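Structure first, commentary second.
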Amino acid sequence: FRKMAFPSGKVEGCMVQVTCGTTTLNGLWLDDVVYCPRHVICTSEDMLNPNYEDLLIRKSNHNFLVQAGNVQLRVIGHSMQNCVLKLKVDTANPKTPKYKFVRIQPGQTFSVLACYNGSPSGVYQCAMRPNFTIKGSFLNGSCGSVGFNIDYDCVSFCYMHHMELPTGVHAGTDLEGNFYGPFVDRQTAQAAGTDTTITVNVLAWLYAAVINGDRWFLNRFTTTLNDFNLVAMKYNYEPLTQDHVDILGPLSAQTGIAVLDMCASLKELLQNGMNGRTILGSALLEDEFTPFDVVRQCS
Ligand SMILES: *C(=N)Cn1c(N2CC3(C2)CC(F)(F)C3)c(-c2ccc(F)c(Cl)c2)c(=O)n(-c2cncc(Cl)c2)c1=O
């Protein structure tokens, strides 16, 4: 059992390099618009507290260089939308996939295509944490890398990378330029909230373990939503709702294991630990697989 990303080809053909003066980062080219982080218009002296509006007045169309590999795009308009710039270009991307922009909820997963200088370098699976950070793997130059899901033909873009916080976790926006959580595109102290564990995801992963033949943690007990939620609170797990129970319905049905029974098994794991045993080759409880992801990789 492994985190698996979506095939990246459809997004790879959308990545470009954006340069404003001496500042370069990655952009996303869809139809005749390139999307990128607005901090492309900054220099180092700006970063403690940029006035983006004032910085952008000194910028004309020709001050943005956009390159799609070799293909050299002509910028014919620009605007700022929240924390992204939209550069209108003369040429529609011929490789534009069917796509949508979506603002995800905490707990939801997506693939990241990490890019440097407009070139794709790696793909991996990630999650929006409850505190609205993502635990990405990004180096300097990665801004403008995107997070997405692929449903049949359609690319659903949900994340654009902006910044690494001092703690080494990552913050960024939806493709409308609104940050997830309370983060801002300046270099101030921005402490994260409690990184709580995504309970419904852990349950989904326990079901995937049963589907794949790891069953040692199935115990004799059941519990109630309220009693389980006391336990979740003590262990900094998200509260489980009836909605969560409902979305676990297919996995429950497939395995014959009532969601509240699986809850009682999780309770025991939280209270007693894993006593040196593994689940799906992991020595901790994994929370970055959704119910939806589990179905994908199991059947
Ligand atoms: C991303 N392509 C470059 N970079 C930044 N940058 C780029 C600048 C801000 C320096 C500049 F030229 F003036 C504009 C940041 C960053 C730092 C502070 C801040 F408020 C923002 Cl909005 C961004 C950054 O964090 N990273 C980054 C991203 N992911 C991982 C790492 Cl190790 C660094 C970055 O590459």
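Heads up, chain A uses Swiss-Prot numbers, so what you see runs 3266-3564.
If you're wondering, the header gives X-ray crystallography, 1.9 Å.
Heads up, the Cβ atoms here are built off N, Cα and C, so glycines get one too.
Features of the protein shown, as given by Swiss-Prot:
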ACT_SITE  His3304  active site, for 3CL-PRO activity
VARIANT   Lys3353 to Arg  In strain: Beta/B.1.351
VARIANT   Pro3395 to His  In strain: Omicron/BA.1, Omicron/BA.2, Omicron/BA.2.12.1, Omicron/BA.2.75, Omicron/BA.4, Omicron/BA.5, Omicron/BQ.1.1, Omicron/XBB.1.5, Omicron/EG.5.1
ACT_SITE  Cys3408  active site, for 3CL-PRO activity
VARIANT   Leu3468 to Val  In strain: Zeta/P.2
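Taking the Cα of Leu3468 (variant position) as the reference point, the closest of the recorded positions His3304, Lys3353, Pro3395, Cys3408 is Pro3395.
The C-beta environment of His3304 (active site, for 3CL-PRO activity), restricted to residues of the same chain at least 6 apart in sequence and closer than 8 Å, consists of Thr3288, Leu3290, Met3312, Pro3315, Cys3408, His3427, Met3428, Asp3450. When the Cα atoms are compared, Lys3353 (variant position) and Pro3395 (variant position) turn out to be 34 Å apart. Taking a Cβ distance under 6 Å to any atom of ligand 1 as the criterion, the recorded positions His3304, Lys3353, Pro3395, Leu3468 reduce to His3304. Under a cutoff of 8 A between CB atoms, and with a sequence separation of 6+ in the same chain, the neighbours of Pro3395 (variant position) are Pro3371, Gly3372, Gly3458, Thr3459, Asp3460, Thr3461, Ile3463, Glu3503.
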